[PDB]
Structures are given as structure tokens and as C-alpha cells.
Amino acid sequence: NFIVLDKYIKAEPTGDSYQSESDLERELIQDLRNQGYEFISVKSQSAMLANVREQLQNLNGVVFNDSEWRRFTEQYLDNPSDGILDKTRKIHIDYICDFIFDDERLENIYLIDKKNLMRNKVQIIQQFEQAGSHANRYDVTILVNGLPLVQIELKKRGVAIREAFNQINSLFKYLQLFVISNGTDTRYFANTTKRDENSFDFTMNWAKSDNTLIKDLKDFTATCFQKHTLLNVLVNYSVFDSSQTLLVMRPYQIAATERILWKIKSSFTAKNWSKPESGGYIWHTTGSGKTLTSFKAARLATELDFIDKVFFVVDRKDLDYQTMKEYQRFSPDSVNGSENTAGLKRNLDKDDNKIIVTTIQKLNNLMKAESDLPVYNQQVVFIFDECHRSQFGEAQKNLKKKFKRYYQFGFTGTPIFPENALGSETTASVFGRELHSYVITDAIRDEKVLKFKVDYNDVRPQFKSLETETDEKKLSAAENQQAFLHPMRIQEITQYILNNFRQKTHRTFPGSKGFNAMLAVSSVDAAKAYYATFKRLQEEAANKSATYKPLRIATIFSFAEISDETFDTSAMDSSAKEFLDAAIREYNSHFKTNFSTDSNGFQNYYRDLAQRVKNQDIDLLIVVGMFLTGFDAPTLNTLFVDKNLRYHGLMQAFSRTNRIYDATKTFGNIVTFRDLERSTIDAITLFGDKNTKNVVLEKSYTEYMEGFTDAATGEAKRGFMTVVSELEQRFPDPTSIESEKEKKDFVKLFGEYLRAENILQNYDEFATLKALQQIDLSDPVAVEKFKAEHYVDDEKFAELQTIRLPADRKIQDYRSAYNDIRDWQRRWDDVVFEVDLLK
Ligand SMILES: Nc1ncnc2c1ncn2[C@@H]1O[C@H](COP(=O)(O)OP(=O)(O)OP(=O)(O)O)[C@@H](O)[C@H]1O
Ligand SMILES: [Mg+2]
């Protein structure tokens, strides 16, 4: 029974008042009651404890006496030193408690029955009446076996769900899933032990298998809140990893997973194994959670008792710190960039183990070397997470040859079509049918990935002919000090990056954390040239001004469309080797670490560097092919490109910036120093329809300045200059306040201003416009600096002075007034303050 429905009929309103929180709550409780959720009246933690006692006793076929129960409570269930983290761990891992009764016998007491879900007892309660007058806080808590695992916060129809989210006894530490609703929109998100919380962007709507949203509370309840559905989401489709972070799977992920599982069961039952028709593939756009989903799918696949072994296969190219840190718990030291099959062979012979994590390289090697493995004759499941074409063909040939009974499943954001095939077989031919799909279109619609802002930066007349070169032969022949690597070109590019880095990364505003960036270059010589030029120029600027703060720059490359670079550094030539050695030397000098250039030390360098780019310890990372595919860094907002990128390689490269973070990150920045427009549009069109480019790619500076109309619902979006104009006209401060109507309009309009400027900071033209506002005067000398740096003609310079912007003081006044109106509203339904932007 799929918990993500292929077909669902939208439920009809009752006709009764749906306006207030009490209405939503009343109909919610009634609905749940009709779905098998018993409503118990429980007004206290003592009552809760009594109920938990009864439900656990019933579940485990056991009986506590007051002393025994008090002990179980104090030691396991309710111990005071337990936090949210401890309860989450207890639910997902430690849920079995070995308990010694007073008569000294030992029994295993389950909090949840994970093998049979429907045996678990589900109930609902409502909020406690507390004390003197504050209120409202209308909530409904879903208890599993007495444990308060789910919390639904309710708001009235008018309230914007986003602001409601922004607004926010030991047993409630057990809360796993949160749900929030105004009844029009219902959004769920995981409970967290963080010390830095997630944002609204991570909250998810429930949906059907075609990814179409399910919004209103009635349908959310009729679908997501079905006991089978809900309990599956809590138990099977929630992830508690080695980072001890709770991740609730988005609907498309669950759909893909359960469709794979059903596919395996059906293929086994029919003895249809070892064909493409016994397998499947999953198309999930880059950045949509393929790793999490595929891995969870493998894990669940091990729970099929007819399946002997489950391979989870990844590319070393797609590896980073957290992933390798995670896989350690399953197949220790068997997952790395080496060619060694020893760890893999040890995993194969490991008792009480099904799951086997490995790399496509190691798997291919094993299949070549070993003729008759026992596992060849077993019941096998292969789960491939984004495995590039490099070793994949050969590995597939050997796989088809040696493995007798198998079900193989692909996971990719960029399937192999005939169009982009390039020597490789189509995904469809390899894996057979497509079990599920979540396209870049749906992903942008659901705001689970970021759009692209792609610009070819053309300030360089001398090299423009080269950067725009279509011919592939000329392109290939142009990499050298004569054409592409020309010192002037490299110098200009580097200088641009140095000048605009803080702008593109949102480090502009004073006291802003911001983001970091990557630089994808064409070759090893390109990496050398760029690193050297960056060093030189940063030194020069440091000598010019004492206040200048340098950007920490690292680089990584190996021997080696994106060419796979191995982890063996012996394959490199002496010059590249020397440069890498020096770079790693400086990396060591600054970060006070010791990394050698031998394969092990270089792998350590890879991992540590990954972690340091992820946490922003490194400002700019220069790579050739590395960290362009599977690398996950939510705080990386910009990809600088001087490289030839086509199709799948282009999508994967650009997608390093696509991860959602918060309102501060509007989209990914792709700044290209060769013209990628045709390549971009071709790629996007291949992975979507003809219209996909009008979704994925951001709008123009002119559009955001003067306003534009969105194709989807026809919503006319006001321009930045219109917002400014109306701010000056209708509210030139402080006297627009105190009145409440004017307060509301000001909040709305200035909200639009904030979002608009936040979007506009990524545009070079806006950067130029804002830079023009110092200057002065004259002092020319002050003009030629600005013009040469911002690449501005006398004509353009003359025009830019016509443009009239509010003073910094007026903007700060608006921001403080905004802050005060925000602080005033604690003690207006549809209004949403921008919380992240004010931070
Ligand atoms: N259900 C979820 N809840 C919260 N966060 C999620 C969820 N699924 C994915 N993420 C986050 O989204 C980011 C991308 O996930 P992941 O690395 O699996 O993407 P991917 O599609 O495998 O990567 P790529 O396509 O770039 O190789 C990660 O930082 C992950 O924590
Ligand atoms: Mg992945």
C-alpha cells in the first residue's frame, strides 16, 4: 500500500464554519477520530504517564508494578538529563529497553513496534488550559503508544502560514513530527536538536505521487494522517543519521523509495530477477536529496527477508566529509578513493549484515578480480546513487555477467538520453522503467532547490572571440598561454572575482556572515595560473591598503564533459605535482594541519578541504573536475566558471549552488567567463521541456528594477524602483507612524523593498549603481577608478547619476521602524515580516 497516492480524490468542505482555530481543530479532531485515532482527555503529565504505562504494557504483553514502572520511567522513558536529541535517538535506534523486573527476570520493552506498525496505538489530545490569561495556542497532539510524537499547530484562515512558523513537560521532548496549518495550507517539518534551526524553506507540503501539492488541512488529514501513512512517515521514512539530525523525507523521496521496494517484492515473487524489467531508475533533479533517499531505500531494502545482500554504490567523485563519516557505521574503511577490494571482501563475509556500502570503482575491481563469489549466487539488490559514466559501463558488463539474481536501481538528476549519450548507454536501457520522477520544474515550484542566475561576464574585448568560440577543435586547441591562459585574461578574470566576491556572496552588508564560492577552471595549468594570480593580486592589494582583508583560497586537482580525477597522485606530472605540493603546504601553514601528497595524505586533504569549504573556513575553492558533482554545501552561493561545460556536466556543476538555505539565499550565482548561454539552454532543455529555461533561469536586472509579470498565475510583480517611489511618496517617516493602517502598508511595501534589494545584490548593474553613490568629489581620479572597475562608459556614467535612490540614513530609519513594528506585534493576519533579511 503506497503511502504516496497515485490517485486521490479531493475532499469536499463540510459547509460548517472553517474560519477560526477552534473550527479547524474541531474538524481535525473529528476527522482523525474517523481515521481511527481515539480522543482521550488528558490534562496533565501524570495522566500522560498513566496512559503511556497502559499502552506500553499492552504492546509488550507485560505488566509493571508501581516500583518497576517508576524505575523504567526514571531510567529509560522520562530521565531528566534526556534532551530532544536523546528522545529522538531513543525513538529511532534505542527504542528497545531491556528491563529487569523486581523478580529479576529480563524482558525487552518496545516503545514502538517497527516490524508491525498497525499494532501501535494511536490517540489524539488537545492543549492544556494552563493558568492566567495569555492563550491562544491551539494544538492537537498525536500520541503513538502514549508518546506525543506529532504536533499540529492550528491558525485561522487569514493567517499567513509562514509568519505563523516564524512565531515558533518532559514527555513532549518525544515530539518528532511538526505540522502547522491555517487550513488553506498545511506544512510539516522535523523536530530538531540543532543550536542553529532550519528555516521555513525546509518545511514540506504533503503530495501525491505526481508531486502535485496537497494543501488544505482536510486533504492533508485524509492522506498524510492515515494511520498507515503517518506511522510509516514517522518510523520508516524519517532519518536519524550519524550527525544525530532528524530529517523527514519529502513526499517524492518516499514515493521513489516505496516504489523501489514494491518493485523488488514483485520482481522476486515473479522470479523476474536480473533483467532491466526487474529493476528501475529514479530521476530526481540535482540537489533534491538523491543520496539521503537512495541510502534510506537501500537500508529499507535490507528489511526484505528474501533479500540476502543490498549494495549501496556511490561515486568517490560525489563523496564529501559527512557522507564518508556516515558510511563508517556500516562498512568501516571500505568506502574511499582507493582501488582496494579488501574492505569490500570483509563486508561480504560479515555476519548479521545485509547492507554493503561501496564505490563503483571498488565494485568493478572486485567483479574483475574475483571469479566465483558466494554473493554472486545470492539474492542481491543494487542501489546506485549518481554513478558517473566513468567505470559504470564496464562495471555493468561484469555485473550482468557474474551476478545471477539481482534487482538494480538507478538514481540520477541527469539521466542518459540518446542526445547526451556520448559513448554511454541510455539510463532507460540499463535500468529499465522509470519508477518515479521529480523534475527540476517541480523542484523549483516547491522551492526545494534554488533557481540559477547565469551570466556570461563580458568585459574583455581581446579574449571575447575565444570565450564565444563554438568550434570544438578550436576550443580544445585554445588552452595555453597564447589563447585562454593568456596572463592578461587570467589577470582580468581574477581581478573581477576579487573585486566582486563579497558582492556575489552577500558579504556586502556590515555584520553579515554571507556565503562562499567556487572557481571551476579548464585545466591543471588553469588552476595553477589562477591560484598564482590570486596570490599575487591579493598581495598587491594588501600592499596598497592596510585595511584590506584577504580571501582564503584553496585548490585541489588530480591526474584525470567532466573528467574523473583519480585519488592517485603518482599519475600526475612533476610540475602539477610540485604546485599541488606547494598549495597543500600553504593550506597546512594556515590551517595548522599536516597533509602529505601521498595518496592517503591527499585523500585526507580532500576530506578536510571538503569540510572547510562546507563550513566557509575557505572563501574560494579552485577546482578542475573535483567537487563539481555530489558536493553538498548549502552555504555556497556562487560558481565562477572559466570552463567548457555541456549538458549533464553543466547541470551538475551549476547545482553546487542550488541548495536551499534561507531567505538570504535567493538563488545560485553562476558567473561564467566563457559564453555558456547556448550550453545552459541546451542542457536545461534536455532535462526539462522547451519552457524549463523560463523557470530555472532568473529574470533580468531591468525586470527586477522596473517590474515584471510571472507566467504561472499572472501575478504582476512590482519593480524595485516602484517600491522606492511609493516609499518616498507614501511614507517618508517618522510621522507615517503611529497609525496602524499605515504601519501595515509600510510593513508590506518595505518587505517588498527588502526582498527586491536582496535579489538585486547579485546583479553587477545594481552593484555598480550602489557603488556610484559615494563618491566624491570630484575627484577624477575618483571617476576613472569607478569606471574602470565597474566597466562603465562616460555615457552610462552620465545616465547612472539620473537614477535617484534613498539615502542610507533613510533606509536605516525604515529598517529600525520595521524592527520596532515587528517588536510591537507579539502581544495583521496575512502580513509576513522578513525575519532572515533583518538578521
Ligand atoms: N527530507 C529532507 N529534509 C531536510 N533536508 C533534506 C531532505 N532531503 C535532502 N535534504 C538536504 O538537501 C541537501 C541535498 O541533499 P543530497 O546531498 O542528498 O542531494 P543530492 O541530490 O544527492 O545531491 P546531488 O544531486 O547534488 O549529487 C542536503 O544538505 C540535505 O541535508
Ligand atoms: Mg547524490
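Just so it is clear, chain A uses Swiss-Prot numbers, and the residues here are 13-180, 192-583, 593-859, 873-884, in order.
Technique stated in the header: X-ray crystallography, 3.0 Å.
In case you wondered, yes, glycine gets a Cβ from its N, Cα and C as well.
Annotation of the mutagenesis experiment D151 to A in Swiss-Prot: Loss of DNA restriction. All protein chains shown were included, and the count of other CB atoms within 10 Å of the CB of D151 (mutagenesis position) stands at 17.
Under the heading domain 'Helicase ATP-binding', Swiss-Prot lists 294-439.
Positions annotated as ATP binding site by Swiss-Prot: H307, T308, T309, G310, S311, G312, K313, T314. Under DSSP, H307 (ATP binding site) is assigned to a strand (E or B) in the three-state scheme. Non-local contacts of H307 (ATP binding site) by the CB criterion (under 8 A, 6+ apart in sequence, same chain) comprise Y275, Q276, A279, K313, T316, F434, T435, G436, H459, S460, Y461.
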Tally of DSSP helical, extended and coil residues in the domain 'Helicase ATP-binding' (294-439): 60 helix, 31 strand, 55 coil
Residues flanking the ATP site, with Cβ no more than 8 Å from the Cβ centroid of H307, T308, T309, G310, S311, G312, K313, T314 and excluding those residues themselves: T316, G436, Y461, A466, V472
Cβ packing number for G312 (ATP binding site), 10 Å threshold: 21
Number of other Cβ atoms within 10 Å of the Cβ of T308 (ATP binding site) across all protein chains: 27
Å between C-alpha atoms of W873 and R859, the residues bounding 13 unmodelled positions: 12
Alpha-carbon distance [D151 (mutagenesis position); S311 (ATP binding site)] in Å: 31
Neighbourhood of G310 (ATP binding site), C-beta criterion under 8 angstroms, separation at least six: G436, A466, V472, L473, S687, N690, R691
Where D151 (mutagenesis position) falls in three-state DSSP terms: strand
Cα distance (Å, whole number) from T308 (ATP binding site) to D151 (mutagenesis position): 36
Distance between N192 and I180, Cα atoms (Å), gap of 11 unmodelled residues: 17
